[PDB]
Amino acid sequence: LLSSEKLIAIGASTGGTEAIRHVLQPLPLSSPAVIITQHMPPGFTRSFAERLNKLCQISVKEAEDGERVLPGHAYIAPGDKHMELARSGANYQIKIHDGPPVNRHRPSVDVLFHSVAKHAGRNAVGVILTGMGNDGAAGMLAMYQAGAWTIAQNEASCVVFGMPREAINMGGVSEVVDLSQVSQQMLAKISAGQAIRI
């Protein structure tokens, strides 16, 4: 499908479990990989991955250090550990680490986003959903400056308009969209230009 390997990175907090479920449902097996950092306790992240796996078409799992980031899969950061995107040669991979909390969170959305900006550059779409605080804002600005398309959930549809608000205020958001249009927008933009093989 795409001439280059692309991926989507999502960050969320309060209200995020229902928001993430809404965004992932429409994706078929041919979809690009999705890497997500959801604020929640350890253990809960394993349960959330399983819950989503039962409802979605794509495979959803709690991320493991060193596994390859595959298309048609969604990776959830493990609670109390940071998740980053990394690259071993030709393959994108998950990197799990126990570094200090960032913005009082571990996993941290900023930690995820900064790593996607470094390794995927413009070959990624960053999405920030409903949540409290500023975790993710600086990371999204890094993605935006690296050329990635960035999307923030709008005020009307958010449970808590903190995370997206902060992201917008930092100047790192390409567009603000309603929750019902996020999957459509991230997928259209990730495949635009010359992305599709013809």
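We're sticking with Swiss-Prot numbering for chain A, so the shown stretch reads 152-349, in order.
For all residues, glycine too, the Cβ spot is worked out from N, Cα and C.
Residues annotated as domain 'CheB-type methylesterase' in Swiss-Prot, with sequence analysis given as evidence: 152-344.
Summarising the annotation, Swiss-Prot assigns active site to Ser164 (among others). Its Cβ placed at the centre, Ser164 (active site) has 25 other Cβ atoms within 10 Å.
Residues or ranges marked as active site by Swiss-Prot on the basis of sequence analysis: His190 (among others). Using a 10 Å radius centred on the Cβ of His190 (active site) and all shown protein chains, the other Cβ atoms total 26.
Experimental mutagenesis is annotated in Swiss-Prot for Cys207 to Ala, with the remark: Slight increase in methylesterase activity. Under 8 Å, Cβ to Cβ, and six or more positions away along its own chain, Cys207 (mutagenesis position) finds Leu175, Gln176, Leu178, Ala225.
Cβ environment of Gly284 (mutagenesis position): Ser164, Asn254, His256, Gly313, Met314, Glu317 lie under 8 Å away, each six or more residues apart in the same chain. Quoted from Swiss-Prot, the note on mutagenesis experiment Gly284 to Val is: Loss of methylesterase activity.
Under a cutoff of 8 A between CB atoms, and with a sequence separation of 6+ in the same chain, the neighbours of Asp286 (active site) are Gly162, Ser164, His190, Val253, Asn254, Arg255, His256, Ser259, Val260, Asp261, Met314. Secondary structure at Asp286 (active site), taken from DSSP and collapsed to helix, strand or coil, is coil. The active site feature in Swiss-Prot is assigned to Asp286 (among others).
For the mutagenesis experiment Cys309 to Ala, the note given by Swiss-Prot reads: Loss of methylesterase activity. In three-state terms derived from DSSP, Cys309 (mutagenesis position) belongs to neither a helical nor a strand segment and is classed as coil.
If you take the C-beta of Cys309 (mutagenesis position) and look for same-chain residues 6 or more apart in sequence within under 8 angstroms, you find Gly166, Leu280, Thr281, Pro315, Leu330.
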